[PDB]
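Colleague: One structure, as structure tokens, below. Some questions next.
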Number of protein chains: 2
Amino acid sequence: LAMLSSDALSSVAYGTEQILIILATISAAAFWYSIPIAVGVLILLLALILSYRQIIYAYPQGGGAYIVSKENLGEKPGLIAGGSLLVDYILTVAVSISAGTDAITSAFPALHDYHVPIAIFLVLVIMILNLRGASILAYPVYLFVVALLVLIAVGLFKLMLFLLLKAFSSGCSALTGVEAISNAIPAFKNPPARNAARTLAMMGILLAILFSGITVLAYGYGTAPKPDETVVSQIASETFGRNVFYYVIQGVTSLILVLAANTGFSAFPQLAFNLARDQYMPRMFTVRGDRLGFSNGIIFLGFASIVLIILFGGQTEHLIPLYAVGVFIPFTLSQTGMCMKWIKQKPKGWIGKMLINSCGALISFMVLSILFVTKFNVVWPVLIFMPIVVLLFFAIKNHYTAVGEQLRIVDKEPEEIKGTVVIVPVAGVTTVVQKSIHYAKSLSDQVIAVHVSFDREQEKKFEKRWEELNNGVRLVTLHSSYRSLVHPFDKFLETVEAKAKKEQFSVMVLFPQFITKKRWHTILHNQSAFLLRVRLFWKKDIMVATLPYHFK
Amino acid sequence: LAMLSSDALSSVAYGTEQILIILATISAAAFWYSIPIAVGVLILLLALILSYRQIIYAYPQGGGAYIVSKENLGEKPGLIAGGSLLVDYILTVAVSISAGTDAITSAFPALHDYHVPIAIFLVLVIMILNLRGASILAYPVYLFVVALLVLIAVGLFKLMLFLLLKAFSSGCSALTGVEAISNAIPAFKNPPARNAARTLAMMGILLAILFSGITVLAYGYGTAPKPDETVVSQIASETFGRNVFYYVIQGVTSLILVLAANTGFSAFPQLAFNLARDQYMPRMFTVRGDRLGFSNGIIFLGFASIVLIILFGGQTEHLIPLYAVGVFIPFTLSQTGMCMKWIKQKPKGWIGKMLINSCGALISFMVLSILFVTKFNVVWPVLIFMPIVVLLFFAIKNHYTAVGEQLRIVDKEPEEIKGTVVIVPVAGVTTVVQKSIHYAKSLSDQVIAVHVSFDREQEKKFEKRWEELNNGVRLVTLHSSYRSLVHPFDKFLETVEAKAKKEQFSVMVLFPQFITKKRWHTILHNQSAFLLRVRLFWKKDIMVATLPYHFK
Ligand SMILES: Nc1ncnc2c1ncn2[C@@H]1O[C@@H]2COP(=O)(O)O[C@H]3[C@@H](O)[C@H](n4cnc5c(N)ncnc54)O[C@@H]3COP(=O)(O)O[C@H]2[C@H]1O
Ligand SMILES: Nc1ncnc2c1ncn2[C@@H]1O[C@@H]2COP(=O)(O)O[C@H]3[C@@H](O)[C@H](n4cnc5c(N)ncnc54)O[C@@H]3COP(=O)(O)O[C@H]2[C@H]1O
């Protein structure tokens, strides 16, 4: 469960802190109310757990909060859930990294001045880790569970209305990672659905225990959220006095928050694939296992997290309502979808599932409404992003539908080709030119070599050296008055294409891609051919073949 | 002259300011010494002018300070001059933009807090202007000349030892733009050499007049360099009292400094071409007039100027010794090269050219030595960049020489090809697939279509739809258990390449590049083919042809 429960188990490092921050606007003595609200949050958690249990039972293939919110409501709610899951992933990496840096700064207060630099550094190291592709993502979660359990144990040993709703919303903001198991069902044992339901029940129990313990410890110690450190940090400090175990707790908390960010990065492509299978995201994302869109997606979430951690300054309190909205819109849409699927169907336990999902959906909608009407000064990014991202999804869907309409219809075959002319541009006669012209002669005749010379005498010397060469292909030296390569070439191209069309031939070009095993010679070599392809050979409907001449 | 004299004529906005800053460490009363040093700088200017006059006479083709410093000394000094000209261009854009922003902030003191933001904004707007490719670059220079001439006139109307060497160096740092005419000789009238010499003489006279007037006005007004504004700004303010004409002077000064930055950007590719013609810079830069390396070069100088304006904070005083070193190393190397060319040859006026170039070279070497031993805390970027850039130039030269050795030698022709097999991967039968397979059948037989299916039933449906299609090409459905596209494909590729080699055939692949006239659909369409080309078709020596299927 660890590799998937990272998000939810790490949420306790800031759930109680958010509750206390919202309850600190009244007075310190109001911290009493942090005890009921917490269990109230747990109540919602119950519903969510129960609700999502049904989802793993409902969709063994693994749908999370998108398939449920698309197959049940319709196109627009499904795309809204998808866009909100995307913003949930961006906020997951942002908030998890911000809280990890805040925990580190709590451990080492001298670093507190450099909060956003270490934050962007952590984002960048996670980006690099997820760009170059385990059991190293399961030890930190178990360490965090053990450390927090023993911290709760020793804390108990030592110990032995609108604003309330705002606190309830900001505390439910500690329930964000529950979607991970519903998204990653297909990664389980032989009974995937039952095993995933069991492990999500274990996740719910463990998260409830951790959150309740942290809240009761915060109540007992009478702690308050200092801008310098988290509430869990204060609990550990007041329980163990900044000893080795306190530093262990801080390091493990930071590690699990980094791990939660990593889970956000590694679970975004699951959303991208679920969307691109429905023609809403680019087809590059359809090949999930080959990691095609993985690099682009990691780049995008890394840059978005950087932007949302610099604009918001790394203060997790100012980013947590954005995260709560981004994770609770999919919650509401998913629970509403489960409710609608239940009412449309007639299963045996119809009434119980009805009531549970309806209660959960109402609670989640109430929470997100409060987040809207309370922290709008930090939730307006949702109101500017969801329209943009959903309109982008719909634009992609419209484009793919138009392409399908203009492509599925097979029509009359084109006119029969009676041969090809292969223009083989040459810089200087080398082994690469010899190989390319040999292959061109293999493909067809009329192998027209062309050299766009920049000097008349050099042109004559090159033509003489060509006449020395034994290849029997006609070569055309085009003189360019200034150091140009496109205009003479495209003039010759127009002439040769007109001649080929009159003789009914298909124009083809060879561009030997000189490849050297050094990974930085690509800027040096064959960078004058990408010019030709981009400029005058992808606008003419002309085949442009590349011969990978390797270097040794 | 304006489009080339922008740099030198804009240097007066900060030359006298630098002189006064260096002379302000003693006392305000030391500003008297700003009068002799200025004319002393003028003396050096004379030599430089004279020296570079000879260069336009020596090299009508246009060599500036690189060809002179390569054809006369040798490889290492020539590459040192090239690298130092590159750092001179980076510092030209950086310092010119920084001084322009400083002049703007002088005009509008409320903007002085946002100095580096407006600086990076100006760098970015010049980058955009020089990325998308006049007479709009000549009016600002003439306006600046007229404004400063009338300012000098009204200023005269109103008015009617180691540290000294440091001031002399920082004042000679106002002589930076002289290289522009020597670089852009070929852009002149029918007698290019004589006309360029005449216009550089006019440049020298005008720059001397402007600098002498500004220095004498600074002496007369007793002005001192305030961190808030330039010396020319103080002159204009004390002469015209922040009237409309003072704002005109400030705006025109900022405009000409922006224009100087633009000249740096637009003259860097001249250096890049002069280097790549000698195999020291990538061959992408050889095609100067077609603007191949222009985009990469503009990107590089823009980012380097951003780095050197953020690290140095936009303070032109802390960037001006870097600029002076970067412009005076090429000065010294060029004058030494002219001296050595004179001594090796035996021209009529041998002794005069000898003495002039020797005096200029000694003065320039002394200036750069003082810049080294005085402002090293801001000149260490040269000491970390010149080794890197010169070693990079030598690495490129070695790589190109090795490639020439391994390529110029034409060897025995490869074995004769007896035909080709064209693998034509297919996603779904469309018009694009029909066109690509028609072209493949045109090229050769054994048109092997392949479909890497992700679902068995979908595979059967696709095969049935193919059998419905009339094309007589064998199709292979490869089943991938997970959503992959490389591994099944490269296994099939290994098998088919082995079969082709046994039958002695050359493997070829077709990848129809779906092009839509929208400039942002490239992320959507045909992004699963770049995967194949990069992953398993540029490591196998397999021709990879792309068919530009346009969209309508
Ligand atoms: N003598 C030499 N010294 C060092 N490196 C050498 C070399 N001869 C070839 N190479 C390297 O091998 C690549 C093979 O270029 P090729 O001449 O086959 O094929 C050329 C030709 O098809 C076309 N092309 C480039 N310049 C051209 C020109 N001036 N006139 C006509 N076609 C040109 O672009 C292709 C690649 O051009 P690019 O020069 O970027 O790419 C060259 C260059 O990177
Ligand atoms: N039914 C449809 N709906 C919407 N857009 C459609 C479409 N059919 C084709 N296109 C668009 O046209 C491009 C032409 O792809 P084609 O199938 O010729 O050529 C394919 C094929 O040669 C290869 N390829 C991609 N997926 C493959 C797969 N699953 N199995 C085998 N080859 C594949 O890569 C080429 C380009 O793939 P990609 O899909 O990026 O590129 C596709 C896609 O962008």
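Note that chain A carries Swiss-Prot numbering, so the residues on display, from first to last, are 30-162, 167-193, 215-606.
Header says: electron microscopy, 3.8 Å.
Cβ from N, Cα, C; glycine included.
As annotated in Swiss-Prot:
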MUTAGEN   A:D36 to A or N  Abolishes potassium uptake
BINDING   A:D36  K(+) 1 binding site
BINDING   A:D36, A:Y43, A:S125  K(+) 2 binding site
MUTAGEN   A:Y43 to N  Abolishes potassium uptake
MUTAGEN   A:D117 to A, N or E  No effect on growth
BINDING   A:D117  K(+) 3 binding site
MUTAGEN   A:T121 to A  Decreases potassium uptake
MUTAGEN   A:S125 to A  Decreases potassium uptake
MUTAGEN   A:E233 to A or Q  Abolishes potassium uptake
MUTAGEN   A:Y377 to A  Decreases potassium uptake
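Could you place these features in context, so I can see how deep they sit and what lies close by?
Modeller: Within the same chain, residues at least six positions away from A:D36 (mutagenesis position) with a Cβ under 8 Å of its Cβ are A:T121, A:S125, A:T230, A:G231, A:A234, A:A314, A:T317, A:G318. In this structure, A:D36 (mutagenesis position) is part of a helix by DSSP.
DSSP assigns A:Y43 (mutagenesis position) to a helix.
The local packing around A:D117 (mutagenesis position), expressed as other Cβ atoms within 10 Å of its Cβ over all shown chains, amounts to 28.
Under the DSSP three-state reduction, A:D117 (mutagenesis position) is assigned to helix.
The Cβ neighbour count for A:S125 (mutagenesis position), using a 10 Å radius over every protein chain in view, is 33. A helical conformation is recorded for A:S125 (mutagenesis position) in the three-state DSSP classification.
A:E233 (mutagenesis position) falls within a helix when secondary structure is assigned with DSSP. Of all the Cβ atoms in the protein chains shown, 28 others lie within 10 Å of the Cβ of A:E233 (mutagenesis position).
In sequence order, A:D117, A:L120, A:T121, A:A123, A:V124, A:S227, A:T230 are the residues of the chain that are 6 or more apart from A:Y377 (mutagenesis position) and have a CB within less than 8 Å of its CB.
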Colleague: I need the CA-to-CA distance for A:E233 (mutagenesis position) versus A:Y43 (mutagenesis position), whole Å please.
Modeller: 18
Colleague: Can you give me the residues near the recorded K(+) 2 site, meaning same chain, not A:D36, A:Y43, A:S125 themselves, Cβ no more than 8 Å from the center of the site's Cβ atoms?
Modeller: A:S39, A:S40, A:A42, A:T121, A:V124, A:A128, A:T230, A:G231, A:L311, A:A314, A:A315, A:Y377
Colleague: What is the straight-line CA distance, in whole angstrom, from A:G162 to A:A167 across the 4 unmodelled residues?
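Modeller: Result for this gap is 10 Å, Cα to Cα.
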Colleague: Give the subset of the mutagenesis positions A:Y43, A:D117, A:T121, A:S125 lying near ligand 2, defined as CB under 6 A from any of its atoms.
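Modeller: None, as no Cβ falls under 6 Å.
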Colleague: Where the model skips 21 residues between A:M193 and A:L215, what's the CA-CA distance in Å to the nearest whole number, could you check?
Modeller: 31
Colleague: Using Cβ-Cβ distances, find the residues under 8 Å from A:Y43 (mutagenesis position) that belong to the same chain and are at least 6 apart in sequence, listing them in sequence order.
Modeller: A:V124, A:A128, A:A228, A:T284, A:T370, A:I374
